[PDB]
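Below is one structure; the comments refer to it alone.
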Amino acid sequence: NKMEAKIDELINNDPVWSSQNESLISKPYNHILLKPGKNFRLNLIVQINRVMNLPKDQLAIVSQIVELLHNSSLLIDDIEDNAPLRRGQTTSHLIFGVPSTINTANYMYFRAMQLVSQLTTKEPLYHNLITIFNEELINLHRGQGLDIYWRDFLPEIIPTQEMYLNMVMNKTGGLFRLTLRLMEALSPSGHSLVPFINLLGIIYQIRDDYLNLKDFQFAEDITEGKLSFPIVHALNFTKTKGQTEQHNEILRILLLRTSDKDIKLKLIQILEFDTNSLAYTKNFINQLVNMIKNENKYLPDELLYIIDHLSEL
Amino acid sequence: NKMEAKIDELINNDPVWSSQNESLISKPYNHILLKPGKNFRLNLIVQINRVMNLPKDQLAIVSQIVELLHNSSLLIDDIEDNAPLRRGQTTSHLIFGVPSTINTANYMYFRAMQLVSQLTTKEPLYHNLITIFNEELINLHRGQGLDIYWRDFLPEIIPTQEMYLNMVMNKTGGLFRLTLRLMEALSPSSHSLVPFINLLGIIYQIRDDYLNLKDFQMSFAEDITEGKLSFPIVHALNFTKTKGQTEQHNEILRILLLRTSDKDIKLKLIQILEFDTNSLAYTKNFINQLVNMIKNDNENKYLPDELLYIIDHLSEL
Ligand SMILES: CCCCCCCCCCCC[P+](C)(C)CC(P(=O)(O)O)P(=O)(O)O
Ligand SMILES: CCCCCCCCCCCC[P+](C)(C)CC(P(=O)(O)O)P(=O)(O)O
Ligand SMILES: [Mg+2]
Ligand SMILES: [Mg+2]
């Protein structure tokens with residue numbers, strides 16, 4: 001009767017969970033916290049709030065949700081990309097293992113979800129906030145799913161520039177739009193800034209793809225076999241011009257998942273001198289950036305600063 | 001000009017997503033749909049609805065929510081346990097790769113979240129439904145996290161029976177409680193069945209841990225290969241500790257730490273549990289006692305018949 005009695009108590013109570021348990025499963029998350037970038041994400045949010053005017057308490061919660069989602073998305077991204085390093089340090093899954101890291105990252109999506117209820121007591125607003133949360137997380141996964149599928153099943157699908165851009169609108173635009181949409185729905189306070197934030201997302205991703213190869217010229221995107229903006233331009237350029245051998249060598253090198261520096265450098269120089277994809281990309285970025293530097297259709301000083309430090313987000 | 005006009009069009013529109021894109025991303029998930037289990041879950045839901053009486057359309061949505069969360073957690077669980085088989089069939093991550101499978105499973109969590117808003121348009125009740133969904137998904141992750149921590153940090157922490165039970169309340173009770181609490185909140189009808197559903201979850205997890213070792217002793221025993229701190233193993237490790245059988249205690253740990261697929265080495269651990277700690281019998285008995293708590297609930301403390309068939313086929317869930 002004492003087993004039954006204890007089983008009785010167990011099932012008539014909420015599940016037990018200690019602060020000790022909480023710390024043990026937060027390990028992969030606490031480790032990525034030590035990586036920099038927080039202050040640049042906060043700066044962007046603050047500058048945007050000069051337009052939305054959320055009371056600092058509310059802005060702090062938006063900031064927390066955003067940090068939880070971004071950090072979790074990165075923990076998962078490095079597992080999906082088998083990345084050994086993130087901002088100069090060891091990637092969490094290599095320390096605590098893929099199983100704990102997946103679970104913690106996913107746990108943190110739900111903690112982020114929970115914070116949304118701290119933003120307002122108004123029930124209709126709450127529903128809109130959760131819908132915004134739900135929609136953009138759905139968008140992030142769609143884009144991420146395409147990116148991974150193209151890479152892991154290459155050469156089944158060779159995406160065009162148009163397909164890449166739609167994938168980025170989902171994959172990268174997701175968090176930019178989530179943050180901005182939450183702020184605009186909460187604003188006590190011009191046209192919507194979504195177009196502008198999408199453009200920031202697209203510049204962010206292509207620059208990320210570009211710098212990954214240009215700072216090397218560890219070109220880790222080549223090791224991952226990522227269909228990056230420069231790679232998509234080169235694969236299409238070579239098909240188009242009938243450079244059969246080059247098209248095939250690009251695919252062959254991506255499929256190797258190699259860490260050999262010279263092989264990576266051979267590929268980068270093919271995009272440099274043979275397809276001119278690096279110059280094409282650099283110019284594509286300058287053009288998107290000029291779309292803001294040149295009205296007030298997209299925009300509502302600090303902006304230019306943000307754009308030059310976009311890479312640090 | 002032309003480049004900019006194209007970019008303007010892109011950023012002023014919602015993100016482009018096609019049904020063909022939807023199909024690509026759904027492949028790891030449709031693969032697990034081919035495995036059996038759906039009918040038994042729907043039956044438990046239909047039976048529970050004789051008490052809740054949700055209109056059928058609402059009930060179908062609850063069912064779809066349960067199917068998305070359930071299959072998705074299994075896709076992730078197989079990745080986290082490095083499992084090669086699920087219901088006799090190859091696991092999805094071995095076919096579509098771990099990257100795609102993680103992403104698709106997480107995508108379905110959010111598709112399920114979206115179905116919740118289609119259970120009602122009443123803003124108050126809606127908030128409650130989302131709170132229920134959020135709370136149990138959090139419980140589910142806490143429990144899975146603890147289960148994984150013990151397994152991966154072994155031998156840092158050896159859980160007791162009490163700790164194992166609290167872990168299961170989070171890990172396995174999560175989906176049982178999520179499904180029941182949504183139904184109780186939508187009931188257009190006038191005691192809660194949560195205590196009952198929690199006991200179902202516990203019986204389910206201990207029988208699952210029990211059968212993993214008993215089906216191998218009577219004929220894979222993957223839990224051993226995985227190093228899982230399963231209910232029989234928790235009993236064996238604590239029994240050996242308590243009775244000072246130092247070498248037995250350590251031999252169990254060494255076999256778990258080997259992450260072995262060797263049939264003979266696995267049989268050796270089962271021999272320890274059967275002849276030394278009598279853990280399989282202790283387990284069989286523990287499960288029967290839990291089941292009797294329901295079978296002998298005449299005063300309807302837990303019950304609100306077909307429950308019998310359900311409880312005996314609990315392993316098809
Ligand atoms: C208006 C507020 C904006 C807040 C912005 C928060 C930071 C957004 C970061 C966007 C990260 C894009 P990500 C995770 C898809 C780039 C990855 P991937 O491998 O997916 O391309 P990586 O290049 O860093 O590995
Ligand atoms: C109120 C009706 C509810 C119907 C749906 C019930 C679904 C119960 C699912 C139970 C899944 C337990 P799980 C995913 C934690 C078991 C795993 P694990 O490795 O985590 O123990 P496994 O043994 O199947 O791999
Ligand atoms: Mg990445
Ligand atoms: Mg498992």
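Don't overthink the numbers, they just go from 1 along the chain as shown.
For all residues, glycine too, the Cβ spot is worked out from N, Cα and C.
Taking a C-beta cut-off of under 8 Å and a sequence gap of six or more, A:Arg41 (isopentenyl diphosphate binding site) has these contacts in its own chain: A:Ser63, A:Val66, A:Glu67, A:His70, A:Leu313. Annotated isopentenyl diphosphate binding site per Swiss-Prot: A:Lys38, A:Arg41, A:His70, A:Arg87, in sequence order, evidence recorded as experimental evidence.
The secondary structure of A:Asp77 (Mg(2+) 2 binding site), as reduced to three states from DSSP, is helical. Per Swiss-Prot, the feature Mg(2+) 2 binding site maps to A:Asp77, A:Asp81; the stated evidence is experimental evidence.
Long-range neighbours of A:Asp77 (Mg(2+) 2 binding site) (same chain, six or more residues apart, CB within less than 8 Å of its CB): A:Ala83, A:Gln144. If you look up Swiss-Prot, you'll see A:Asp77, A:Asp81 marked as Mg(2+) 1 binding site.
Under the heading of mutagenesis, Swiss-Prot lists A:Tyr109 to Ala (Swiss-Prot position 107) and annotates it as follows: Reduced affinity for isopentenyl diphosphate (IPP). For A:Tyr109 (mutagenesis position), the count of additional Cβ atoms within 10 Å of its Cβ stands at 21 [all protein chains shown].
Quoted from Swiss-Prot, the note attached to the mutagenesis of A:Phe110 to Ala (Swiss-Prot position 108) states: Reduced affinity for isopentenyl diphosphate (IPP). Residue environment of A:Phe110 (mutagenesis position) contains 22 other Cβ atoms, counted within 10 Å of its Cβ in all protein chains.
The number of other CB atoms found within 10 A of the CB of A:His141 (mutagenesis position), across every protein chain shown, is 25. Quoted from Swiss-Prot, the note attached to the mutagenesis of A:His141 to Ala (Swiss-Prot position 139) states: Reduced affinity for isopentenyl diphosphate (IPP).
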Euclidean distance between Cα atoms of A:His141 (mutagenesis position) and A:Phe110 (mutagenesis position), Å: 15
Local Cβ density at A:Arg87 (isopentenyl diphosphate binding site) - other Cβ atoms counted within 10 Å: 12
Rounded Cα separation (Å) that holds between A:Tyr109 (mutagenesis position) and A:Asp81 (Mg(2+) 2 binding site): 19
Integer Å distance between the CA atoms belonging to A:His141 (mutagenesis position) and A:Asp81 (Mg(2+) 2 binding site): 14
Residues from A:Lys38, A:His70, A:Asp77, A:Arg87, A:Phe110, A:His141 facing chain B - recorded positions, CB under 8 A: A:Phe110, A:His141
Recorded positions near ligand 3 among A:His70, A:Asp81, A:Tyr109, A:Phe110 (Cβ under 6 Å): A:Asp81
